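S.K.: A single structure is presented below for examination.
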Amino acid sequence: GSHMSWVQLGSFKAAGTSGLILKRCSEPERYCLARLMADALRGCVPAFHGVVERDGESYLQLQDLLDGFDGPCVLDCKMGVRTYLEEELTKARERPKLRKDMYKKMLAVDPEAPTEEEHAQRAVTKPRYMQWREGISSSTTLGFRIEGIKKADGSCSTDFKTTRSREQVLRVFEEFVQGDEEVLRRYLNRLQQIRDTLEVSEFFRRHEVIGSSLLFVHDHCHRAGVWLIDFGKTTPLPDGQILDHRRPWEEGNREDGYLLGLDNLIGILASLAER
Ligand SMILES: Nc1ncnc2c1ncn2[C@@H]1O[C@H](COP(=O)(O)OP(=O)(O)OP(=O)(O)O)[C@@H](O)[C@H]1O
Ligand SMILES: O=P(O)(O)OC[C@@H]1O[C@H](CO)[C@@H](OP(=O)(O)O)[C@H](OP(=O)(O)O)[C@H]1O
Ligand SMILES: [Mn+2]
């Protein structure tokens with residue numbers, strides 16, 4: 001029905017207009033959503049209606065993706081082999097900010113993961129933490145990871161930090177769709193059409209897409225949709241330079257593995273459909 005309904009039961013606020021939601025404005029994301037409304041990917045992203053002022057702060061006015069659903073189930077999938085900008089590697093070499101928060105979450109999952117010096121510091125750099133997170137999840141090997149589920153029973157979970165194997169990922173989607181063959185068929189048709197759109201998009205060949213998600217939404221009436229969201233770390237390549245979005249990332253090449261991820265995700269859902 002609406003996201004703010006679920007919120008009530010960080011960057012999001014309720015809109016006055018029915019079927020809309022407000023997200024805190026960031027300049028990279030505003031730039032991206034403006035370009036996307038004129039791109040092949042227009043129908044694969046939430047409608048962007050412009051910027052509004054609320055309590056002396058700027059908000060993006062977005063389509064509420066939950067509006068058309070009756071008690072929506074939601075799964076957020078972070079896309080890419082890399083989840084941080086290359087500039088973070090330069091900042092950590094020249095002038096590191098030590099993160100005590102990030103050391104604690106590391107310790108919790110694997111006490112043996114931090115180095116002798118990190119244990120002494122009780123702190124790690126951002127790129128070190130994010131690379132570790134990529135390696136214990138499916139990010140490094142499959143090019144995507146499950147971040148969270150919000151269920152129609154009001155229950156939610158973010159307990160997926162060690163979901164890594166192809167079969168572990170398949171079991172999360174198996175539980176999410178609860179044997180609804182129509183929802184799974186509609187998700188697979190939508191992902192195939194999104195892949196075709198990405199492969200011809202003028203926006204996609206010219207931009208590094210880091211930290212974006214695919215948002216899966218379905219309901220008990222068998223309605224099913226998928227959209228790209230979160231363009232806060234999506235940046236244009238210099239000159240007339242393009243990415244293939246499949247080849248491995250090496251510092252300098254700005255590759256994101258986005259389509260390696262989408263290829264693997266379609267393969268897993270196609271496998272699940274034949275079980
Ligand atoms: N247009 C939308 N309509 C409905 N729900 C949305 C919409 N955009 C985002 N959401 C919800 O908000 C969540 C967070 O979205 P998003 O990733 O854009 O935010 P964020 O604050 O940048 O988070 P992060 O950067 O940590 O991933 C999504 O997983 C989804 O549940
Ligand atoms: O491992 P998780 O699930 O707990 O997520 C950790 C958080 O992942 C965010 C991305 O989703 C980062 O944000 P940006 O990438 O927009 O910069 C946060 O970074 P900062 O703390 O530096 O803002 C980081 O703490
Ligand atoms: Mn996000």
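Here, residue 1 is simply the first one shown, and the rest follow in order.
Note that Cβ sites are derived from N, Cα and C of the backbone, with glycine treated the same way.
Swiss-Prot lists these features:
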- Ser11, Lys23, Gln63, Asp64, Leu65, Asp76, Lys150, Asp230: ATP binding site (BINDING)
- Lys78, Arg99, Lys126, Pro127, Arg128, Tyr129, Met130, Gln131, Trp132, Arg133, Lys233: substrate binding site (BINDING)
- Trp6 to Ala (Swiss-Prot position 188): Decreases to 44% of kinase activity (MUTAGEN)
- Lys13 to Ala (Swiss-Prot position 199): Decreases to 80% of kinase activity (MUTAGEN)
- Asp76 to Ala or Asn (Swiss-Prot position 262): Decreases to 12% of kinase activity (MUTAGEN)
- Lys78 to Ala (Swiss-Prot position 264): Loss of kinase activity (MUTAGEN)
- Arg133 to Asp or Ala (Swiss-Prot position 319): Loss of kinase activity (MUTAGEN)
- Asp230 to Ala (Swiss-Prot position 416): Loss of kinase activity (MUTAGEN)
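Set these features in their place in the structure for me.
M.R.: According to its DSSP assignment, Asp64 (ATP binding site) is coil. Long-range Cβ contacts of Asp64 (ATP binding site) within its own chain (separation 6+, distance under 8 Å): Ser2, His3, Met4, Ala15, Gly19, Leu20, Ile21.
Secondary structure at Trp132 (substrate binding site), taken from DSSP and collapsed to helix, strand or coil, is helix. With a 10 A radius on its CB, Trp132 (substrate binding site) counts 19 other CB atoms from all the protein chains.
The DSSP secondary structure for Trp6 (mutagenesis position) is helix. Over all protein chains present, the Cβ of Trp6 (mutagenesis position) has 14 other Cβ atoms lying within 10 Å.
Here the Cβ of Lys13 (mutagenesis position) has 15 other Cβ atoms within 10 Å, regardless of which shown protein chain they belong to. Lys13 (mutagenesis position) carries a strand DSSP state (E or B).
Secondary structure from DSSP puts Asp76 (mutagenesis position) in a beta strand.
Within the same chain, the residues at least 6 positions away from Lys78 (mutagenesis position) whose Cβ sits under 8 Å from its Cβ are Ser139, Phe144, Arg145, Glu147, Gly211, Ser212, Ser213, listed in sequence order.
Counting every protein chain shown, the number of other Cβ atoms lying within 10 Å of the Cβ of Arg133 (mutagenesis position) is 20.
Taken residue by residue with DSSP, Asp230 (mutagenesis position) is part of neither helix nor strand, so it is coil.
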S.K.: So which recorded positions out of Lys78, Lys126, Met130, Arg133 are up against ligand 1, CB under 6 A?
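M.R.: Going through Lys78, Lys126, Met130, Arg133 in sequence order, none turns out to be close to ligand 1.
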S.K.: Taking only the Cα atoms, work out how far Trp6 (mutagenesis position) lies from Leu65 (ATP binding site), in Å, as a whole number.
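M.R.: Cα to Cα, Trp6 (mutagenesis position) and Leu65 (ATP binding site) are separated by 13 Å.
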S.K.: Cα-Cα distance in Å from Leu9 to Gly10, with 4 residues unmodelled between them?
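M.R.: Distance between the Cα of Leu9 and the Cα of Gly10: 14 Å.
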S.K.: Reported as an integer number of Å, what is the Cα distance between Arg128 (substrate binding site) and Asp76 (mutagenesis position)?
M.R.: 23
